[PDB]
Amino acid sequence: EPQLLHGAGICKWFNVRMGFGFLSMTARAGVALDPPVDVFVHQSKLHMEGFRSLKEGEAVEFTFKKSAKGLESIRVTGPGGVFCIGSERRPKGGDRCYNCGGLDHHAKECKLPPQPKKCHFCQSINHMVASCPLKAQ
Amino acid sequence: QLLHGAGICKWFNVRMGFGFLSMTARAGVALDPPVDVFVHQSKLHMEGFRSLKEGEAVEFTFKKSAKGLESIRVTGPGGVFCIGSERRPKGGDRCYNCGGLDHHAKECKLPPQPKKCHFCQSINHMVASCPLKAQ
RNA sequence: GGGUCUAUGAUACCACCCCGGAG
RNA sequence: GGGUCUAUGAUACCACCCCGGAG
Ligand SMILES: [Zn+2]
Ligand SMILES: [Zn+2]
Ligand SMILES: [Zn+2]
Ligand SMILES: [Zn+2]
């Protein structure tokens, strides 16, 4: 019966030039999943500005559905609906707003609702950048 | 009598201050297989912070040591300064002839030097055909 | 993201530090 | 040294181009 589901997790891997990858879903409809499950992701489904991709291990929230080939992402964002980070293989020019992740402005000029602090490197809500285990690789 | 050789930097550990040279020429004779020659940062003819980049072209004097072969003085082709590792980038204008920061090519005290590959300092090719830059 | 690295000698695998309504 | 890379959908394995001139 349910066609549209909520999930959360991290990017498992993303091939930047092929424009696709997989998400490791660690929570489905707000329930922890152990073992995690793979959810397919296409670049067209990434909520972010400009060139779309994911960096390995970045924290994500998404809607998904069952497809003929498995589980397919509908819309992928960072925690709280913010923009995804993207791969370090395609660096971008501008600074990112610490509140929404947008390129336009800084957090003091942000018109968006207040967001919790997220790791500047992987967007995880559980740690800050100085203690990032992903950055420490 | 000190020995003369030529080759490339095999590898250089920037923070350990040492590496090895791959000697492909000894006393004007081609060596195949090449032989490793130890190199310490103190023996590099270059200004400021001393290191080598992997694959850069070298000319050197060396001697036999208890541990193997040891560099006495290492330079780029024709006695010019070594390049050094991209891990420690330097700032400032370089002389187009010798690579010094002190002056410009017109004021250079070294004889006129042939064109050397911008990437590895080889006298045998230019940067557009550099096999080292290829990867 | 930002900063400072002029000295680990023998086949290594690349130093240290700072930054969370902040630029 | 300089420039360009906004579209390869299902467990992949990461695109190129220009410059030998001179302070
Ligand atoms: Zn914002
Ligand atoms: Zn993190
Ligand atoms: Zn000169
Ligand atoms: Zn070359």
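In chain B, numbers come from Swiss-Prot; the residues present are 36-126, 136-179, in order.
Method on record in the header is X-ray crystallography, 2.0 Å.
Placement of Cβ uses the backbone N, Cα and C atoms for every residue, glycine included.
The annotation domain 'CSD' is assigned in Swiss-Prot to B:39-112.
For B:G42 (mutagenesis position), the same-chain residues lying six or more positions away in sequence with a CB closer than 8 A to its CB are B:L56, B:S57, B:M58, B:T59, B:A60, B:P69, B:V72, B:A92, B:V93, B:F95. Secondary structure at B:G42 (mutagenesis position), as computed by DSSP, is strand. Annotation of the mutagenesis experiment B:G42 to S in Swiss-Prot: Erroneous subcellular location. No positive effect on terminal myogenic differentiation.
Experimental mutagenesis at this site is recorded by Swiss-Prot as B:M81 to I, annotated: Erroneous subcellular location; when associated with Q-85. No positive effect on terminal myogenic differentiation; when associated with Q-85. For B:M81 (mutagenesis position), the count of additional Cβ atoms within 10 Å of its Cβ stands at 20 [all protein chains shown]. DSSP assigns B:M81 (mutagenesis position) to coil in the three-state reduction, outside any helix or strand.
Shown in sequence order, B:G52, B:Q76, B:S77, B:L79, B:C117, B:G119 are the residues of the chain, 6+ apart in sequence, with a C-beta less than 8 angstroms from the C-beta of B:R85 (mutagenesis position). Swiss-Prot lists B:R85 to Q among its mutagenesis entries, and the accompanying note reads: Erroneous subcellular location; when associated with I-81. No positive effect on terminal myogenic differentiation; when associated with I-81.
According to DSSP, B:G119 (mutagenesis position) sits in a coil region rather than a helix or strand. According to Swiss-Prot, the mutagenesis experiment B:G119 to R carries this note: Erroneous subcellular location; when associated with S-124. No positive effect on terminal myogenic differentiation; when associated with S-124.
Here Swiss-Prot notes a mutagenesis experiment, B:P124 to S, with the remark: Erroneous subcellular location; when associated with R-119. No positive effect on terminal myogenic differentiation; when associated with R-119. Here the Cβ of B:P124 (mutagenesis position) has 7 other Cβ atoms within 10 Å, regardless of which shown protein chain they belong to.
All chains included, 20 other C-beta atoms sit within 10 angstroms of the C-beta of B:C142 (mutagenesis position). According to Swiss-Prot, the mutagenesis experiment B:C142 to S carries the annotation: No effect on subcellular location; when associated with 44-C--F-47. Normal terminal myogenic differentiation; when associated with 44-C--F-47.
The two recorded residues, B:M81 (mutagenesis position) and B:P124 (mutagenesis position), show a Cα separation of 14 Å. A Cα-Cα distance of 18 Å separates B:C142 (mutagenesis position) from B:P124 (mutagenesis position).
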